[PDB]
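Undergrad: Quick one: the structure is below, questions incoming.
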Amino acid sequence: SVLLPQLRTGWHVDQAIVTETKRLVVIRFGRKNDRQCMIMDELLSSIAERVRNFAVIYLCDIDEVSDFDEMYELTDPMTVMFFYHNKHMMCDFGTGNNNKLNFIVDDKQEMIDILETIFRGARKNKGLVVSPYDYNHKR
Amino acid sequence: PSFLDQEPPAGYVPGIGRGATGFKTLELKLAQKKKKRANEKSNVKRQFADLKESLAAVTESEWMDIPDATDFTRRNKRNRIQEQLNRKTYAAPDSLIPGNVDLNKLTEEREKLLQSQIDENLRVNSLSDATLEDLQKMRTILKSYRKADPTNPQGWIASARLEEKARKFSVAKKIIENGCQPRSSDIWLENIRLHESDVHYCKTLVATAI
Amino acid sequence: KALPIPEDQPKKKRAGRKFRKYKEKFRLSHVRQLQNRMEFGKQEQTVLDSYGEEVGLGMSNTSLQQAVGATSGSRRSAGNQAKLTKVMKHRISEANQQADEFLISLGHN
Amino acid sequence: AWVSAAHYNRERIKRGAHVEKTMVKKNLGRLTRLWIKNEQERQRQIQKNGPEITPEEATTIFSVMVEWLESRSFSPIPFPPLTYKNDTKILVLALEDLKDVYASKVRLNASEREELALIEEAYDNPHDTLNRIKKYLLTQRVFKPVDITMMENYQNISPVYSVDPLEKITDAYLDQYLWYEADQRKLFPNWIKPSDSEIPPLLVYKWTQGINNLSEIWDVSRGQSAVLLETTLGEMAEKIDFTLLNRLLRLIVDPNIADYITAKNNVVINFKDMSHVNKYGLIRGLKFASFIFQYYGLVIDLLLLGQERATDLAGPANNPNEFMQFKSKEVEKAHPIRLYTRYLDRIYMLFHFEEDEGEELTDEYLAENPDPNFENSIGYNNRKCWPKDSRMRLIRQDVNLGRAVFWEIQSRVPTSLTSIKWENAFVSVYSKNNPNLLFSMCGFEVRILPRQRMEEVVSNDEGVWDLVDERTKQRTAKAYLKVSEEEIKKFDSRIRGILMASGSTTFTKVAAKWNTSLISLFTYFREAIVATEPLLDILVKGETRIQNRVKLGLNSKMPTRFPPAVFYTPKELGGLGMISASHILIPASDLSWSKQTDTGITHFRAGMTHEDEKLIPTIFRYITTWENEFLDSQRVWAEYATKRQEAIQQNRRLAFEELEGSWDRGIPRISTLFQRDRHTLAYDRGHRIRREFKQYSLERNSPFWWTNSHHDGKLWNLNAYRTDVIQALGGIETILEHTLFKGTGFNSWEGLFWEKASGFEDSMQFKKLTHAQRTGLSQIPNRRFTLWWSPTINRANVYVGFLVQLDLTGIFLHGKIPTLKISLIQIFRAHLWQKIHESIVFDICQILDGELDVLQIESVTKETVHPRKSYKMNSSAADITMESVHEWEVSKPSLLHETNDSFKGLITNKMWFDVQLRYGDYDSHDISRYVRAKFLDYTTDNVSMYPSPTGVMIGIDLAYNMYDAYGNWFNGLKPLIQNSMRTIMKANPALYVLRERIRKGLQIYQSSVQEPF
RNA sequence: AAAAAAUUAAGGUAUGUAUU
RNA sequence: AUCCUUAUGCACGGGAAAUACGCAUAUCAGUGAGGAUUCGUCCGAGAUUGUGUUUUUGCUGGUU
RNA sequence: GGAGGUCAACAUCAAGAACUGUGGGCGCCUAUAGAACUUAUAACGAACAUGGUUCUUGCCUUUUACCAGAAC
Ligand SMILES: *OP(=O)(O)OP(=O)(O)OC[C@H]1O[C@@H](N2CN(C)c3c2[nH]c(N(C)C)nc3=O)[C@H](O)[C@@H]1O
């Protein structure tokens, strides 16, 4: 967890989305105490190095910055939200909400595919992508 | 992470700057009610915590001079070798379609080779039987051949022999009798061997060529 | 160590005499393509594997070769043929060479 | 946490409770790590304490073998000579048995290729390779480390040992040599048996018949009894200790080999990071391991029987007995042991007592283990399977005999060799009190009742055999069969394995598994499956589980029904081809099929015939029962013998025409007598054992381990099933209606082929690709199986829900169906739907526009088109407007192919046309009803715009290539439009876009000549 | 004058540019 | 002057391989790398460690 | 002072014998808290609904739906 940095103001969130031109900006929105927001914080931290060349990761806490709760509508322990060139990206995991991510993904590998898929599709301006594995059943 | 360092906003809202898109008495009474309910209504740390106090002692020089990155399984080397081993694939050769192998060709073909080396020094049972549709195809072609020449029994014995291998029995034995209808010796020779089984019948067949 | 990028790179071509010879390992040959053809409305030729699971070998035989069940030599592509790695190649020859010495000893003794 | 949680999840998966895809994968790794830790602990402590065999113990063992061999007069096996007759025959055998692993593969793993190349060089340089092998047998005593991997059977996690390939070839050669020479010198006698001649279920038949034949086992008239034992010898291979092993092999072989065999088992075993030398046990991944196991088993079994008895069972070396026989009834009745066999581990012993002998053995045990509380029967194991009436009764007299007899045999075998415990051993008794004699061979549970004591309650069963004494030639016993409670739980786990192992596979790969697993299960246990109630219940449950997996991928929501045609049509017609054990209703509503001829449109329904409904036939017919097969073989083989006598009697050789009558009959099967390679298969021996031990060398589940079809022949034919299932769904015609086959545009299906999706996936993995690319390409063979069956999967009946429209097309979707939204959206690109309409409009203009004269028409004007008319459904407007020189004689609005037409009805003016485009489902592929209804609604609709109230709609099915028109008629229309529409639908460029664009989606093709030009 | 009901719902959002 | 031997360099012609070829402000290494053994002795130069590319490197030609 | 208040606030709420602690009054008595045992859980309510967790039955291996048993 101490690998991955944290964002302590909503102004750290916004500049961080802007200044990274060439890579995804992946953010976990959720709060330290949570059962499920700790688990994801692991599965990302392990992956963050492998992917440094196309994706950048950060951590944010709903309690630290609540400014973003209404606009993106944040419910539940945590939401993974992908950004490329200020454009909110979007993917269908078969789960019935195409915005963000909720459920906890299981393998390191299946997580890297999703990041890679989003980036590759995203690079072409495509706003939707399809997660190869569709965990509607899972979540 | 240069921004991470800096720390100051303008007195600025987060949503607006980026260009963001989104994709009291009753209360008091409620609180009171809730209270009327609160009134009415770890282990790991304990295990360790006791050790953590134990640590306090350690000096700051020692905290520094701590060895930093020791691997004891050589995981990196093994992993790399594994990736290299698993990289590419290859296509399997064409000797491997499963149909061909007969041992008897194989031993005779080999053993001889081995012997030569020494001297110098000095159908498949797996396969599914012919589908009816496909067999029918063969029959048509052979019929066409036969019709093309009413003579030339070379095309007659083929229809008996090709048929015989694929099926035989009722069919071939009737054809070899049909095309037999005098001059060719070959037809007669063919006919007796397939058809005969029994001595009387063999004799009768023989009375044909003779 | 870091995954390169998922960006695609324009496809480059070459093919000589030499580069055809190498690539031949990595393509399904002619004969091997005909196994991917399944001729419709009739059952595949199958031969059971050592294991006994049946291996469908689709159009790899001509419809006159099915009915007589000949099987076809056809054209065999030597190019893919399996061949030894560099490390392994000398360990056989070296073993063989050393072995010949052994035999002679017994020849003379 | 890590260790406990690892055991805790394992039992959860033993159960069949669902623990998720990921956990099951991890758990195997963790269990493998624990097992290797235990192995490393077992060996480190055999350094400290030394070999457990004790010198005094060893002499007793080693002495038995020494007497046996000498008694038997056994010459030791020599070293393979440089000049040896059979070196060729034994290389070819050995290399091909290494080779056949790769005969199923389109592609090779980088290592696999290395091994393959190595065999090639063996054929190419036979002289050179043989010398290499011989010199390594003489000298090499250091070897390269072996690697361990673990199978998961979801129940028993087992080791798999991968050796290095140059060392494989000597080991294979050596193994073949030892088995060929061994059985040529008759080392292993009758009673060690997973032997060559008999298939395991045939062995179970022979054993029960042998039990019957022994004289007067049944009569309990005078206090007689009888007993069986089933004992796993326990750790055997894991306890084999070498300093003894070297000695015993020296006894039966020449040292140079024995030394090699002992050395080959040291090694150094790596699993990832761990490493330990194998000092103590036997590694079972090596080719000759099978031979060593039988030799160690022959040690043990001379302890149990003893020389005195063992020579009775075996017989003299001049005339050794057959499997179960003796010479005289006297020699049978000497000793309590009557029959003995051992199959790998497990032992079977039959004992015949009389009270005189009986009371003794009971009493001695009692004295040395006094039980005043009668606690013998606490820890006694019944066979759970059978009802109370049929099990073992627990009675003091009999419960003591079981524990007495077993306690005798623990005494004979010292605990250093093996570990025989009570728990793993089941014992049965047959006495006055217990009518039933119970045992399990393979995974058969057998009971026998004699006809003598039948009176105790019986109901007949599917598995029943009648057993015949060779003298009375009557039916003195019966045999009921059941499938062991192990082999049922293997199946349940193996089926879960299908649905677990695949996060993404095709639909076709899954239904291909479920064939192989089910087909294995039925063929082995033939009679018994019909007698086992829980097993039958699982088969029905299993089939639906697979189907549900299919359905969920096709759509998230699930359907009320999916027609039985989808799953059960054979691979060629585009179905999963899956077999069925169950009862499935082909609803008679789904048999309806419609065809078009230039005369008209004809329909067929056999639904109105009311008889027994049509059901998808099941396996239970097609495989004959095990009884009939043996009952045939005896007679078949005798017939063959007679025929063999007859030709040489006439000085003639056997003709095929004789035996063309019976090929598929007889368990070896006659065909194998006339196989071409039979000459050199006679040197391959011990094959039945190898196949059982192929488990350990490599990772594939080999559902058929009980046959080599080279030796046995082919044991089942399910051809008859393929045809039957096609017939049940009503012929190829009734099937194809459910497909897009008619929207391909082909007339007939004779010259067509499919491009398989299996090898299609191969061409795509020869490029360098990321994982995410790589998985994206495994879905493509799913996407073809939607289109081809898309017309049935998309209907109101199946997916209920709410309809939606593709944004420029007249196709509706009932569900999301994410893979059929895509394929259709490509199949119409660049507004293909509009273009089709326009082309058809053009055809009718240029048809009529030339014909102003003959039909006496003053103008033909194709109107403006609001661009969106074509595809939208609810309202329509006219296109082509027709006029007259004067007026026209209309008729009663009617349909194209009709005959009777009278024009006197009206006399009115001017006409219009609509060309309407439908892509229909299976529910209504008849445009006749549709067209007319649409016409009526449109003429009397207020919103709809038409020039006159006189017009002709033209409906067209893009899906099935159907057309019709419900017209107002004039002389020279019906005879025109009929001739035009034939050339319209079999020409236009817009259609020929679809029909080519679709037959890409399905990858259907035509061909005449394959060979490249 | 021989007989119709006793099962429900979410996992279904086309990008992309232009205008407001 | 011819002729012959070994090493190295440029080079026509003929083959084989790219799971192969390298690189390091980096560790040791004939002052013995790494192996073989018939147990008496015998061969004698690379082995670790991190890394780059590896179903391909550069370059043309056809056809759409 | 009394009854009644469809008025509220604040405490408790099955009963009993026996142990320990605190407080008051002159070793005894009274009150409160905790633990154990019994009654039958004779019922604070002759009434009885929903939810959470953990287990065991069915399940699309999904729910803001459930089937029908168990304990908390
Ligand atoms: O080839 P050329 O005549 O140019 O040689 P030079 O003129 O460079 O002159 C003197 C060298 O000639 C060589 N010869 C010549 N001859 C005839 C000869 C030589 N060497 C020998 N041996 C030394 C065996 N025998 C001869 O008959 C020598 O290199 C002289 O140095």
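Chain D is numbered as in Swiss-Prot; the shown residues are, in order, 822-1834.
Determined by electron microscopy, 3.8 Å, according to the entry header.
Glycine too: its Cβ is placed from the backbone N, Cα and C atoms.
Experimental mutagenesis is annotated in Swiss-Prot for D:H1658 to S, with the remark: No effect on viability. Quoted from Swiss-Prot, the note attached to the mutagenesis of D:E1684 to Q states: No effect on viability. Experimental mutagenesis is annotated in Swiss-Prot for D:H1687 to S, with the remark: No effect on viability.
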Undergrad: Work out how many Å separate D:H1687 (mutagenesis position) and D:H1658 (mutagenesis position) at their Cα atoms, rounded off.
TA: 13
Undergrad: Count the other Cβ atoms sitting within 10 Å of the Cβ of D:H1687 (mutagenesis position), across every protein chain shown.
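TA: I get 9 for this one.
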Undergrad: To the nearest Å, how far is the Cα of D:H1658 (mutagenesis position) from the Cα of D:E1684 (mutagenesis position)?
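TA: The separation of the Cα atoms works out to 13 Å.
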Undergrad: For D:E1684 (mutagenesis position), what residues in its own chain, 6 or more apart in sequence, show a Cβ-Cβ distance under 8 Å?
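TA: Counting only residues 6 or more apart in sequence, the Cβ neighbours of D:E1684 (mutagenesis position) under 8 Å are D:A1699, D:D1700, D:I1701, D:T1702.
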Undergrad: If you draw a 10 Å sphere around the Cβ of D:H1658 (mutagenesis position), how many other Cβ atoms fall inside it, taking every protein chain shown into account?
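TA: So the Cβ neighbour count for D:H1658 (mutagenesis position) comes to 21.
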Undergrad: Going by DSSP, is D:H1658 (mutagenesis position) sitting in a helix, a strand, or coil?
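TA: D:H1658 (mutagenesis position) sits in a helix per DSSP.
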Undergrad: What three-state secondary structure does DSSP assign to D:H1687 (mutagenesis position)?
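TA: Note: D:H1687 (mutagenesis position) is coil by DSSP, not helix or strand.
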